[PDB]
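Participant: Pasting a structure here, questions to come.
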Protein chains: 2
Amino acid sequence: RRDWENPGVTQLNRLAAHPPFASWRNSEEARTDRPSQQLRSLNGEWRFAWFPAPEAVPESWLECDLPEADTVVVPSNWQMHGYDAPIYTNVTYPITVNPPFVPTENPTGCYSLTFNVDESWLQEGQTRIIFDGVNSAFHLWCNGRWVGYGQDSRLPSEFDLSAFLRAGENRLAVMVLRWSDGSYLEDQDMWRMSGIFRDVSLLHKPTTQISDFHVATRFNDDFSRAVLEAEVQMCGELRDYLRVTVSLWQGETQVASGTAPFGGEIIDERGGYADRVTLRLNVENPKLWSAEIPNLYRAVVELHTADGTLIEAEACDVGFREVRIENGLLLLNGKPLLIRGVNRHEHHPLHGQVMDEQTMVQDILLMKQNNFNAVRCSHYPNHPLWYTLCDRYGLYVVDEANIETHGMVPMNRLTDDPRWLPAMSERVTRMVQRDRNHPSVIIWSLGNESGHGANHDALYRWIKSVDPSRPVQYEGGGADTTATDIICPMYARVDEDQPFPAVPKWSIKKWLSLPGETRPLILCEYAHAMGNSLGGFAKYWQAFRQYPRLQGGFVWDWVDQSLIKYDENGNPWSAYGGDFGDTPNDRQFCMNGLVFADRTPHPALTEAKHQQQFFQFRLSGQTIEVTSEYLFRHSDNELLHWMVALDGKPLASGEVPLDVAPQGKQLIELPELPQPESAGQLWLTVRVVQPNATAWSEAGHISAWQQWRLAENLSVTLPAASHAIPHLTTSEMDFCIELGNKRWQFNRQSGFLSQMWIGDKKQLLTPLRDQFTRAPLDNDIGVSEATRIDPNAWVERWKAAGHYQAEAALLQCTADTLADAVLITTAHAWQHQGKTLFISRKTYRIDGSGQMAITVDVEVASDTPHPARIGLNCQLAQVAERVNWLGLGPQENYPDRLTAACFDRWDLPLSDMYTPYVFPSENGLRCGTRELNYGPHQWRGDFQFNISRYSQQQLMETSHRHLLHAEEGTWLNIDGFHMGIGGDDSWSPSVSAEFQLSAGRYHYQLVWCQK
Amino acid sequence: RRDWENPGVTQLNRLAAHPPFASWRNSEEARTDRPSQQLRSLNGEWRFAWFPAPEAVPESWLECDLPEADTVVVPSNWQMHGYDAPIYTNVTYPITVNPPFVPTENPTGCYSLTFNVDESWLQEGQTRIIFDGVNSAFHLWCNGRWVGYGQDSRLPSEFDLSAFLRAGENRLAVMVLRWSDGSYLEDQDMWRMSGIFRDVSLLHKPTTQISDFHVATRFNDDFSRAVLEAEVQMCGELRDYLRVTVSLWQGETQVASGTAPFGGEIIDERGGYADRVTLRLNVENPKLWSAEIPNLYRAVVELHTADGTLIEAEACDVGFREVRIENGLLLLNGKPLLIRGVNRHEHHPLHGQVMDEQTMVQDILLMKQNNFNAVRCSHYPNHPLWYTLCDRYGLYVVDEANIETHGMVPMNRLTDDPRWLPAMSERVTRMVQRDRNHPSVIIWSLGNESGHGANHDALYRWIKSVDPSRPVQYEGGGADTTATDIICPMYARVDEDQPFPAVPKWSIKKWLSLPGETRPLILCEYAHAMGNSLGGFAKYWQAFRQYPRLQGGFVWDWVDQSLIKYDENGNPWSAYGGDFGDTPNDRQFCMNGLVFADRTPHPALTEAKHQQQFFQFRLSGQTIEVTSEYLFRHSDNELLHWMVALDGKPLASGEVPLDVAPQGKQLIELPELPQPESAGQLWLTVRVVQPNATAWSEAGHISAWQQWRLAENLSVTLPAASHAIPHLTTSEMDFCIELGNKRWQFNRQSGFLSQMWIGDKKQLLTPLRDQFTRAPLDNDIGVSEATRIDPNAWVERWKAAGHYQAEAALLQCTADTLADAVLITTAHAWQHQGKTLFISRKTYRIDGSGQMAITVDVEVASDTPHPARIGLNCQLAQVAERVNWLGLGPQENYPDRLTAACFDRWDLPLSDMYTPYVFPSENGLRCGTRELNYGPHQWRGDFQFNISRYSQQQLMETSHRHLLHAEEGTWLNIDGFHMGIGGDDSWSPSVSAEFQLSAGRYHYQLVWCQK
């Protein structure tokens, strides 16, 4: 029999799902969550062998381990050890589509563990083994005797070893298969790997047990009285002296308690359950749970006797909150939620898909510090410690079933087939049976990207039947199906519509206004941050804040899924799909996160932080309206620090303590602000600072900020008459301008500034030319490769029009001396295959004071695709350690993503000016720049600059950041106009028309001097 | 592995469910439903062995059959052959309740078949084997090689034998187990048996196949234009030249056709199914299908090539009807249905649960002739020929899934467990996949008596998701759960409420009026006809006709489930639970049908026929309002025959042709009716006669009848002065009265009429005494046995009060001669343990003309339970061949069940006066009797008489009808007052207060003479 090739068999001799059990024998040890000695961890050094097929495994492995097998640590994935190549694929299945049959070449991992069991465990009670996760299917042997079979990969599999274990030395043998019929339900967009990637534990229970318990909370309209209903299910012999005690604790203080004997209410004509008992505990003025204030209680269920002798104890964490939907609005504790969620994949920086507590805690801290209040367990149930840490730290959790058949054509082939109805149920129901006691979990999810079938509807309303306390959602079928209470499309745009046949993604504002539609909209996936991305996030959050039924969404996604490889010298470097020999692969589409693999923040994280602030600011006159977006907490750990700056020079500042009610308004009256008579723009900047240290933040954390323009003083002063005039000399090929120390040289053949001299030091390695092309971004490329070309992609439209190939032709290059200046007029045109795309007309005025003023007028054809860039390009010959600039910063910003950057004077190291994206592209641009100082050079005007050690040509050719080599000198790109980056999705043109260079005529002025 | 003890494994290598396939290779052979040679019947002589356990089966059976094995016919049940004892149980499981484990003693039947397969079948195509039903689980071997495993019992199991079959001699070996884990879902109230009880077939298909097809009909508001949507699914290689033709035929006339290549509409983001194709055929003025006019079309689906070469053809029957629910009303074709349904168990008279076409046709004819328009497939899917015969003959079908866990405590133990969610789905989904193309099936059913769980809800709304064309219902959980569109309680009463805890059965009129309730009410089970039963049916149908949302119900049930045993002389006799050694058993609760096991009608069938007439009559003045209850047919084969009778003597009659629109009204004006001056009551009787022969009825069938009282002539004449006076002689112990030939003798010790003499022939074997007790009915006993006594049962209240034990005490017995008569006054009292229950005072007047007038006054105590009877009892010494009576008849009727019997003069054989109920009880009563003639004796008055050869004492002692022996003479019971029989249920007191003898004082007069 081949159980891995049959969807009707998903388990053999596997125990029922339940909430996590520690099997305490002391109620005080359960209350404080002390470790239980009845639970043993089998994590550690296991013996491992690899085989190309399960049939190649010798049967002598069932008796003793092979001498040729290696020692590995469990949990791990054997693709991170050299036994296989991890396979990255987005939509296409990594195997031949032929359900439910897998290829004969099925990689097999044979794990073995030799251990000992105490004799007290064997005399009484039941001993079970728990596998928290095995990818994908596995067969279990205990002492050479077959125990059972498991198929699911993200839910624990539990087997009874009481009749298998022996005193002394015991050997457990697990045969794990890479591919199974369940892998057809596991088409998630991640790295496909395999192995025992989660914890292995051994649990000992008494003869009579606490088999299950369900804890629910019911409230009134005011949330001042609460009823905790705890229903307890036992296994074993029914005895009249058996009693249960349900105790609720806040810290060390008992709040409520209840003791009843076994026996339930009459339900049917035959009676009720004799092995179940329900307890109703009344709580007066409970402390409600939320993402703002995570108030937690400890619920201890003690199965004992009438004498008071404790048999067993099970403890859990209970949060008094109630999540429901009324009037098309999702309410938690009676208040409409605004979801600031993010999609999270379980990707360890070093160990692949093996998750520990440290990475969970770090990820939670960076999400909470960046104003994220929710998280999506995508696309599978997570590690049960993740949920507990979410309850402790206060994050909303959307628990999603491990179902995805994105590679099926059509996508609902398996979900409409009743033959796959059992197996899918085993991936849904058990999940609920594991996670219905966590208050962090507020929304159940059927899965992702599986079309719409009747199995989805059946499992959906099954969850509605068993657990009415949580709303449940599903994307497939167009996000309007009967299988969702919450509208959750992926990558739907704010204003424009994209009507695909029979699954149209209408705009969210239009979607809410459709005839007969009532449900709230929370985006399951939006704002694809794949590389240099996340443009239009301000539009998304403006729509969220303006519309009551637009309640936020989940950003895709948190962390890049890149794997560490090593070069010839052993230096580590991040790698993506296709770097391990896996073919076919979706090349860099595994990196969509807001942080790097080592949890280094991207510049997009600052924009996400600014757009998700819980404090909104409105400057009117000289007063500030501060509006809270907290729903349950008072502003008790926040103060407003304001400052006024004249062109980056501070003038006045102050600190005001914030006292704002939840979703309330506060007025702050600033003192008499300075009124300078010096030229420049006055900027008012406010920041919200937390003085005390929270469990997730440190003392002085900035949670919100805002900037406005105050009164402006335009400069009307005139420069003094420079005593020296520039000498202009005309050669047969060059124009040479002297000002004593400073010498400019223009080449009359190319028409560009050939060379600059200060003393005898050359300053330009390449001439100052025009640039209308950038290194293509991940949003620009989309899903277009060399083999398959997408004509809608921006990079393909640019290279089809010859933007990367067009050659500059010199139309005019004249020079003439003025009274106190030398005037250089140039005029070029860029042509491709006889078609003129761009025409540049520049005027260089060299004054006697030393400044060189460049006026640039660019004509762009309307029929050619809109250029990504209009500016200048040169390579300086000097590498300076510091870069100074008066402008927006200090992070990377773009025309469609700049609301987070503040206008000030920023000084940064040169290496900080380059964003180390794994896939090289355009990066490091700083918008709104009024002044730029680098070495001896100073540039003034209004421009967007990026300064780096890598040319745009090198950034275009190179596919990995570790292959980049620093070039001689420093590459500078000053641009009059720059095009937005997009970010609605990464397979369609996402740049809005307001951020496209579509005017046709552009003008910009620069001043180049030596400070 | 023990697959029969694991709910996660319900099949192994079993093919998907589909509508029935014949695999035609000629479209004309498919259109006419000619037999297909690609389908072979394996029914016939198989080799069979019996084993106490599957482990006791030798493996040599896998190679060749055992020499000790017998030859049986397939299909059959081996409990009908002596290998096992069939077990009857109602609620208690026949095995130890320990799911999913069955006892080690599991009876095993090993079937073997040796056959041959043509070599043309092996060269090309796929050969499969179909088991239409195997009870319960089975393992299959072909030529000694294991093929698969099946678990379901009422749905076909199909296995692929293409890679197993060989040229020449092939052997198939089936191991069938009596008990499995699926038997926990098979707790239906029937005879538990086992074996291959349905057909076994072998089907041959090509390489490319028609795997499935779904046919649906969509209408407009008028039902004049129809769209037939036929969706076709194929298996095999996808070729561009493959085409499908969907042809619709009415007789030999093609109505519509459509041809399209394979390829469907775009459904998801990945596209659509390339192996599916949908055809939309427009039909102009279709002939709608209903139970009144079953208009059928033949739909032929031909998979062929572009050249026109036919590959394969599949044909089905299509009825254009649309069943929906609006405004809380169930509409078929826009008209509100009034269900006249009945519950049917598949019980063959001789072969147990093996159903053939003859029994189906006969059952359908008796249902349609008795005004039944619907049937419930309870509690399991039926034989696929049953549905086809229902479409041909026009019966509505409620298809019910094979799920019932009535023995679980609580009843929803398995249906709330997600672990049983897969298996239950395999019993639901596949059923739909077999029966969604039959227009006879109008209502889907999840099952019966399983409580309410989340699995019921999930499967319910799964059926809603796949098949919206039919409403779907479920009883469990109190019949108000979210798992029903149609309210279907069992045995809910018309007016009185019975509030069980958490599952109350409120009265239907009150149920419809509950706050927030909207759905229509159709009773799934009502009017329990267990033996002498079905009282209050008139109340049920009055409630159905008065209330628009009360749309009828299903009577439980059609046929008695009794098995034929043989005595010492080989004479067959019907037997019930406990007659085969099965213990525990529910003794005669298997016989609840309206017909006997040999399809002999019970007297209750006449009442069912009269209460379900499609014609209602209202007499006003001398005109008759005839109202049709047909919804789709015109009265084209009906005429009204009226007659007027004076005390059973016909006077005038006539025949009027009926011309009534559907649910219309017609006035019939009778001619000048006779006006007799003779004494007596005039009765007007109307009958609806069908002159022509329908497919289900014969020429002259009576479908409805009604009777009214016309003007009455009270008798004021005086009897003549008799010349002779009776001589009265007083003895020391007797009173003797002479009238020449006729001599009466009263015993002065007992006070009763001791003897009657005509000539020298004695006429009484026992004296004429009072009787206040009857042989207890099945409704009177209820669920009370000798071991467990139910105090609420009527028989236990009667025997606890001493009604069957009370002794008559003589208070007064006097005699005195009158002028022309002799007057005998008697007065008794019945006492038990010093408590007087009844007091009888009789007056016997013996006139000189010959008549003996008896006036009886009975006083009944109020605190004692109300007697079932108040009348006289005697045993005549003469057995006459004929019984004549002027009164209601000619069938058995009772005070609460008499609306079907007509008042006339009926002459019947004596053997016809005894109803042969299998469990003996009170029977043969005739109500409203004005005159009774038997031998030389004549009785006049108003009384209820039953005349038989068996005493009430013998009917009480004896438990089987074959043990009854005819006594000397003839037992006669003339009763002044009789108590109703009940029939709302058979476990509670169902007799209404208006039919109980609760007045306290009663009076009746009789006249005894010699005609």
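Numbering of chain B is taken from Swiss-Prot, so the residues present carry the numbers 14-1024, in order.
So how was this one determined? The header says electron microscopy, 2.9 Å.
Using the three backbone atoms N, Cα and C, a Cβ is placed for every residue, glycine included.
The substrate binding site annotation in Swiss-Prot covers B:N103, B:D202, B:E462, B:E538, B:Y539, B:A540, B:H541, B:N605, B:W1000. Here Swiss-Prot notes a mutagenesis experiment, B:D202 to E or N, with the remark: Causes a significant decrease in binding affinity in the absence of monovalent cations or in the presence of potassium ions, but only a moderate decrease in the presence of sodium ions. Where Swiss-Prot documents B:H358 to D, F, L or N as a mutagenesis experiment, the accompanying text is: Less stable to heat than wild-type. Causes significant destabilizations of the first transition state. According to Swiss-Prot, the experimentally introduced change B:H392 to E, F or K is described as follows: Essentially inactive unless very rapid purification. Causes very large destabilizations of the transition state. Residues or ranges marked as Mg(2+) 1 binding site in Swiss-Prot (evidence: experimental evidence): B:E417, B:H419, B:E462. Mutagenesis annotation in Swiss-Prot: B:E538 to Q, described as 10000-fold decrease in the beta-galactosidase activity; the structure shown retains the original residue. The active site, nucleophile annotation in Swiss-Prot covers B:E538 and is backed by experimental evidence. Experimental mutagenesis is annotated in Swiss-Prot for B:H541 to E, F or N, with the remark: Poorly reactive with galactosyl substrates. Less stable to heat than wild-type. Taken from Swiss-Prot, the feature Mg(2+) 2 binding site covers B:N598, and the record attributes it to experimental evidence. Swiss-Prot gives this note for the published mutagenesis B:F602 to A: Decreases the stability of the loop 794-804.
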Participant: Rounded to an integer, what is the Cα-Cα distance in Å between B:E417 (Mg(2+) 1 binding site) and B:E462 (substrate binding site)?
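Facilitator: With the alpha carbons as reference points, the distance is 6 Å.
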Participant: Check the recorded positions B:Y539, B:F602, B:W1000 for other C-beta atoms within 10 angstroms of each C-beta and report the one with the most.
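Facilitator: The residue with the most neighbouring Cβ atoms within 10 Å is B:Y539.
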Participant: Determine, using Cα-Cα distances only, which of these binding-site residues is closest to B:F602 (mutagenesis position): B:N103, B:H419, B:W1000.
Facilitator: B:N103
Participant: Could you check what DSSP calls B:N103 (substrate binding site) once collapsed to helix, strand or coil?
Facilitator: coil
Participant: Work out how many Å separate B:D202 (mutagenesis position) and B:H419 (Mg(2+) 1 binding site) at their Cα atoms, rounded off.
Facilitator: 9
Participant: Given B:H392 (mutagenesis position) and B:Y539 (substrate binding site), what distance in Å do their CA atoms have, once rounded to a whole number?
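Facilitator: For B:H392 (mutagenesis position) versus B:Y539 (substrate binding site), the Cα atoms are 15 Å apart.
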Participant: To the nearest whole angstrom, what is the C-alpha distance linking B:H541 (mutagenesis position) and B:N598 (Mg(2+) 2 binding site)?
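Facilitator: A Cα-Cα distance of 20 Å.
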Participant: Where B:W1000 (substrate binding site) and B:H419 (Mg(2+) 1 binding site) are concerned, what is their Cα separation in Å, rounded?
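Facilitator: The Cα atom of B:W1000 (substrate binding site) is 16 Å away from the Cα atom of B:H419 (Mg(2+) 1 binding site).
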Participant: What is the total of other Cβ atoms whose distance to the Cβ of B:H541 (mutagenesis position) is within 10 Å?
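Facilitator: Other Cβ atoms within 10 Å of B:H541 (mutagenesis position): 24.
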Participant: Taking Cα atoms as reference points, rank the binding-site residues B:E462, B:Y539, B:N598 by distance from B:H419 (Mg(2+) 1 binding site) and give the first.
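Facilitator: Closest candidate to B:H419 (Mg(2+) 1 binding site), judged by Cα separation, is B:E462.
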Participant: When a 10 Å sphere is centred on the Cβ of B:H392 (mutagenesis position), how many other Cβ atoms does it contain?
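Facilitator: Cβ-Cβ neighbours of B:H392 (mutagenesis position) within 10 Å number 25.
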Participant: I'm trying to understand the geometry here, so how far is the Cα atom of B:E538 (mutagenesis position) from the Cα atom of B:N103 (substrate binding site), in Å to the nearest whole number?
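Facilitator: Counting only the Cα atoms, the answer is 15 Å.
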Participant: What's the CA to CA span in angstrom from B:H358 (mutagenesis position) over to B:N103 (substrate binding site)?
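Facilitator: B:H358 (mutagenesis position) to B:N103 (substrate binding site), Cα-Cα distance: 14 Å.
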Participant: Of the binding-site residues B:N103, B:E462, B:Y539, which one sits closest to the residue listed as 'Mg(2+) 2 binding site' when you measure Cα to Cα?
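Facilitator: That would be B:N103, the closest of B:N103, B:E462, B:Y539 to the residue listed as 'Mg(2+) 2 binding site'.
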Participant: With the Mg(2+) 1 site defined by B:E417, B:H419, B:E462, which remaining residues of that chain have Cβ atoms positioned within 8 Å of the Cβ centroid?
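Facilitator: Everything else in range on the chain: B:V104, B:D200, B:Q201, B:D202, B:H392, B:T418, B:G420, B:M424, B:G460, B:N461, B:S463, B:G489.
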Participant: With Cβ-Cβ distance below 8 Å and at least 6 positions apart along the chain, what are the contacts of B:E462 (substrate binding site)? List them in sequence order.
Facilitator: B:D200, B:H392, B:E417, B:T418, B:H419, B:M424, B:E488, B:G489
Participant: If you draw a 10 Å sphere on the Cβ of B:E538 (mutagenesis position), how many other Cβ atoms land inside?
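Facilitator: So the number of other Cβ atoms within 10 Å of B:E538 (mutagenesis position) is 23.
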Participant: Starting from the Cβ of B:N598 (Mg(2+) 2 binding site), draw a 10 Å sphere and report how many other Cβ atoms land inside it.
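Facilitator: A 10 Å sphere around the Cβ of B:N598 (Mg(2+) 2 binding site) contains 20 other Cβ atoms.
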Participant: Give me the non-local Cβ neighbours of B:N103 (substrate binding site): same chain, 6+ apart in sequence, Cβ-Cβ under 8 Å, ordered along the sequence.
Facilitator: B:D202, B:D599, B:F602
Participant: Three-state secondary structure of B:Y539 (substrate binding site) from DSSP?
Facilitator: strand
